[PDB]
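As structure tokens, the structure follows; a few thoughts come after it.
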Amino acid sequence: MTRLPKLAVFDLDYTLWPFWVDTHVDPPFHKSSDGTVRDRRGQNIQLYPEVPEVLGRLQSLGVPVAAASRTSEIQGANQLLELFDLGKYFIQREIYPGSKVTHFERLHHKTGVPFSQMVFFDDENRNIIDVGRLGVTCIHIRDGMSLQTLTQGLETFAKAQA
């Protein structure tokens with residue numbers, strides 16, 4: 001029904017997975033025969049349960065998906081996206097330290113999508129505030145992404161377009 005955003009942006013830590021990739025785990029990671037992803041020490045790395053379906057829904061809706069993360073553990077963040085087979089859903093990934101305003105300026109530049117036509121999900125208040133000043137519809141999340149968080153965010157975006 002209501003207008004869809006032209007770009008859906010997600011942070012990684014506490015958005016797609018319940019931890020800080022630069023703090024709680026020890027890269028590199030690998031896939032184990034028991035169906036899990038493990039870090040160098042043997043910890044069981046998991047995504048928030050509905051993350052695969054969240055990205056799959058955006059894919060079905062034709063909504064371009066991008067990442068905007070401020071972690072220093074860049075290699076590890078990308079490896080996780082690949083091992084969980086989530087990388088295929090992303091058209092662009094901005095993963096590096098610094099003000100997230102820089103990540104969004106590059107997303108804006110390469111996609112051509114105006115800031116007002118973007119929706120962003122992050123748990124970090126600092127980022128919600130910084131990016132919000134750009135006109136992006138920012139969705140402050142808790143307990144990571146879920147289909148409810150996604151669908152409510154899309155409604156919020158639609159409302160903002162009005």
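This entry, so its header tells us, was determined using X-ray crystallography, 1.9 Å.
Every residue gets a Cβ built from N, Cα and C, even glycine.
For the mutagenesis experiment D11 to N or E, the note given by Swiss-Prot reads: Abolishes enzymatic activity. Per Swiss-Prot, active site, nucleophile is recorded for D11. Residues or ranges marked as Mg(2+) binding site by Swiss-Prot: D11, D13, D123. Residues annotated as phosphate binding site in Swiss-Prot: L12, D13, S69, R70, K100. Summarising the annotation, Swiss-Prot assigns active site, proton donor to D13 and lists a curator's inference as the type of evidence. Per Swiss-Prot, mutagenesis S69 to A is noted as: Abolishes enzymatic activity. Annotation of the published mutagenesis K100 to R in Swiss-Prot: Abolishes enzymatic activity; the original residue is retained in the structure shown. Among the mutagenesis entries in Swiss-Prot is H103 to K or A, noted as: 50% decrease in enzymatic activity. Annotation of the published mutagenesis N127 to D in Swiss-Prot: 50% decrease in enzymatic activity; the original residue is retained in the structure shown. Under its mutagenesis annotations, Swiss-Prot gives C138 to S, A or G the following note: No effect on enzymatic activity.
Taking the mutagenesis positions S69, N127 in turn and counting surrounding C-beta atoms within 10 angstroms, the largest count is reached at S69.
The residues near the Mg(2+) site, meaning same-chain residues not in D11, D13, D123 whose C-beta sits within 8 angstroms of the mean position of the site's C-beta atoms, are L12, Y14, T15, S69, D122, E124, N127, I141, in sequence order. With the fewest other C-beta atoms within 10 Å around its C-beta, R70 stands out among the recorded positions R70, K100. Spread of the phosphate binding residues is 14 Å (greatest Cα-Cα distance among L12, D13, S69, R70, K100).
Listed in sequence order, the binding-site residues near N127 (mutagenesis position) (C-alpha within 10 Å of its C-alpha) are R70, out of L12, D13, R70. In the three-state DSSP scheme, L12 (phosphate binding site) is classed as coil. Excluding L12, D13, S69, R70, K100 themselves, the residues of that chain whose CB lies within 8 A of the CB mean position for the phosphate site are, in sequence, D11, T15, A67, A68, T71, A77, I95, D122, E124, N127. Taking the Cα atom of each, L12 (phosphate binding site) and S69 (mutagenesis position) are about 6 angstrom apart. Between the CA atoms of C138 (mutagenesis position) and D13 (Mg(2+) binding site) there is a gap of 16 Å, rounded to the nearest whole number.
Cβ packing within 10 Å was compared across the recorded positions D11, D13, and the lowest neighbour count falls to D13. Comparing C-alpha positions, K100 (mutagenesis position) sits nearest to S69 among the recorded positions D11, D13, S69, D123. The closest partner of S69 (mutagenesis position) among the recorded positions, by CA position, is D11; the full candidate set was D11, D13, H103, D123. DSSP classifies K100 (mutagenesis position) as helix under the three-state reduction. Taking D11, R70, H103 as the recorded positions under consideration, the smallest Cα distance to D123 (Mg(2+) binding site) is found for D11.
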